[PDB]
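> Take this structure first; my questions come after.
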Number of protein chains: 2
Amino acid sequence: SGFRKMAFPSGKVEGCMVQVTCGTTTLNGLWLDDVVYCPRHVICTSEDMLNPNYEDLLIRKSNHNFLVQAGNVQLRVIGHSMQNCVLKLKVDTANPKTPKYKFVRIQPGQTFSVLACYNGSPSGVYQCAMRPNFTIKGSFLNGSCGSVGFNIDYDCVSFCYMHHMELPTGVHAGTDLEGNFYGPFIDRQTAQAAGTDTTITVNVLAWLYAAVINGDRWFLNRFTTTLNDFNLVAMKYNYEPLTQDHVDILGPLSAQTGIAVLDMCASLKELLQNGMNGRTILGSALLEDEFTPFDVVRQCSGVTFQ
Amino acid sequence: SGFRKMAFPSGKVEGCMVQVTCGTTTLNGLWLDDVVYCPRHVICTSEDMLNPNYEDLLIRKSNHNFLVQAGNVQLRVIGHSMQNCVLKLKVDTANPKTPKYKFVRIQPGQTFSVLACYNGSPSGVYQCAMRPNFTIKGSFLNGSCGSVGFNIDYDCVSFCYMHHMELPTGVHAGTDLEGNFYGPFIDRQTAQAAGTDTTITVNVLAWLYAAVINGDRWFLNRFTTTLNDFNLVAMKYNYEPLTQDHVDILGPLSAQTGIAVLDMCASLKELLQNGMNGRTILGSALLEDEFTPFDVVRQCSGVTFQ
Ligand SMILES: *C(=N)[C@H](C[C@@H]1CCNC1=O)NC(=O)[C@@H]1Cc2ccccc2CN1C(=O)[C@@H](NC(=O)C(F)(F)F)C(C)(C)C
Ligand SMILES: *C(=N)[C@H](C[C@@H]1CCNC1=O)NC(=O)[C@@H]1Cc2ccccc2CN1C(=O)[C@@H](NC(=O)C(F)(F)F)C(C)(C)C
Ligand SMILES: [K+]
Ligand SMILES: [K+]
């Protein structure tokens, strides 16, 4: 029993973290085979942050201008190139701890683990979601850029995020591992800000099912609703629309508990219209939307990774 | 910016997890040098759970009756012995990924990371606290026993918990790595239940400081209090007494923010007497007590591990 915000084991990713230094700036890079991937803004200086001309800054740097360290060992850079908002530093040594891996671009509403790193060394791991507004609610300080997010399936690490920027509310923006930003954001010090976020409805439902599996059932009512009527209430409270694909994705949790998704929706509608009145669900006084259905099943069935 | 329930990188511990099978039961063990440590109840059967006679069950088992698997490779057991509530299985191979490590018995109020495992393979990592009532609010299913909790300092893994039991409210009980239970609990299927818990006050204060560092300041009032007056309010709301040692442990966070601990206490007293009135602190509608001062400083300063 119990339910925690659970991260993936980080070991496969830890063996890939290195330090990249270019002049003043040090941040983190990801060493896979003989390539280190890092944020291109490692080549910037404090002045040229308003509008960096990345091609112009880069043509002034040669291989030796990138200092790349894997713990105590220096990795010699023998090539470099820019792809979108990342640098690929070809090094003379293939990483012997490269895991089986894929680069994936995740969808809003999906979750992943972040291995927060400073100077190439890991600080901690936590779980996050790609918000509908293409930000993530992370925990990141100066020097954290190049830290990655990832999922593990079986034996394969799927890298989906690299950290670049912090936006005004203290939320975070970054790229996939091809260097394309999630959302409208760019690596410039400008006025950009996050769009208005929404609450990931299918995930809230998943978490209500998680509550039920753990014996926390007080919020279940005797009513049902239609999908259309549910979605009218959801819009009012700034919840995403629930689609039939969402309903079907929730099928396994509905089956385990014997609670039809639309019945669960009627209970969610009541929680949104009436509040929780001092009560908690899985130790929380708010509805939680950063567990996906798959996350709930993994945790409540004991799924492991090779 | 930002603040998350952050776990330690798990890689050093992942390389120590193995599977132990004895007849019907499979659970997890911790492979350090040429010793595998696991819960002694691996030698039990479904009937003899009310009152196992562990010495009698064990004398009927020889080395070959313990099947120990490190991923795909079988580890031959060449000795076995019982220490308190754990078995130590001497194996013919020293683990080549043994990290620098220590066995520590933590204090109530302290936090650690759990690497939840099934069949020797990791499922996820999350952060927990040793509750004042010597339980932990974990997430554990059948087969999770032998999963460990730990802290990382510099390059040294300090193992502090191994998982054995689930108590009636869905909370968890286990031992240190010498096989002594935390709390009054034992490895028997009996009526045992957890004492009444309390809220870890110094930790709540640490987390309020974490809020302030991140710009979430609305709960700070203009008042102060004495330590004795604060502790009268704390008792009423089932909070532990705050000691002068606690006050001094909070010194670094008080210094960074410029908020005297007793001033912060006056703000906490107001939150306990008046509630939050629909507001949140660091995204939470409840006060959080599973961050220690040290956890807050690590996260808000970027501490890394070798
Ligand atoms: C990575 N090391 C660091 C991570 C930030 C630091 C504080 N918390 C974080 O998460 N990245 C930056 O500081 C980036 C780098 C950069 C590249 C090109 C142009 C400008 C910058 C400045 N950075 C910012 O994150 C800034 N944010 C923004 O400019 C915006 F809000 F996104 F527009 C700022 C946090 C104001 C330094
Ligand atoms: C470890 N594999 C497993 C972890 C439990 C299973 C469900 N969730 C968990 O965290 N451990 C057990 O099930 C133990 C083992 C044991 C050893 C000796 C005697 C009896 C048992 C039965 N176990 C329990 O956890 C049981 N709890 C209690 O008996 C008590 F509440 F602590 F008294 C029970 C959860 C009822 C199976
Ligand atoms: K240009
Ligand atoms: K005995």
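The residues of chain B that appear here are 3264-3569 by Swiss-Prot count, in order.
Keep in mind that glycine also has a Cβ here, set from the backbone N, Cα and C atoms.
Taken from Swiss-Prot, the feature active site, for 3CL-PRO activity applies to B:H3304, supported by sequence analysis. The active site, nucleophile annotation in Swiss-Prot covers B:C3408. The note that Swiss-Prot attaches to the natural variant B:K3353 to R is: In strain: Beta/B.1.351. For the natural variant B:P3395 to H, Swiss-Prot gives this note: In strain: Omicron/BA.1, Omicron/BA.2, Omicron/BA.2.12.1, Omicron/BA.2.75, Omicron/BA.4, Omicron/BA.5, Omicron/BQ.1.1, Omicron/XBB.1.5, Omicron/EG.5.1. The structure shown keeps the original residue. One natural variant catalogued in Swiss-Prot, B:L3468 to V, is accompanied by this note: In strain: Zeta/P.2.
Structural setting of the listed features?
DSSP gives B:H3304 (active site, for 3CL-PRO activity) a helix state. In sequence order, B:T3288, B:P3315, B:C3348, B:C3408, B:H3427, B:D3450 are the residues of the chain that are 6 or more apart from B:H3304 (active site, for 3CL-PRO activity) and have a CB within less than 8 Å of its CB.
Under the three-state DSSP scheme, B:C3408 (active site, nucleophile) falls in the coil class.
The Cβ neighbour count for B:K3353 (variant position), using a 10 Å radius over every protein chain in view, is 15. DSSP gives B:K3353 (variant position) a strand state.
Cβ contacts within 10 Å of B:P3395 (variant position), excluding its own Cβ and spanning all protein chains shown: 18. According to DSSP, B:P3395 (variant position) is assigned to coil rather than to any helix or strand.
The DSSP secondary structure for B:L3468 (variant position) is helix. In sequence order, B:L3505, B:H3509, B:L3513, B:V3524, B:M3527, B:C3528, B:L3531, B:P3556 constitute the residues six or more apart from B:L3468 (variant position) in its chain with CB-CB distances below 8 Å.
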> Give me the CA-CA distance between B:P3395 (variant position) and B:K3353 (variant position), in Å, as a whole number.
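The separation of the Cα atoms works out to 35 Å.
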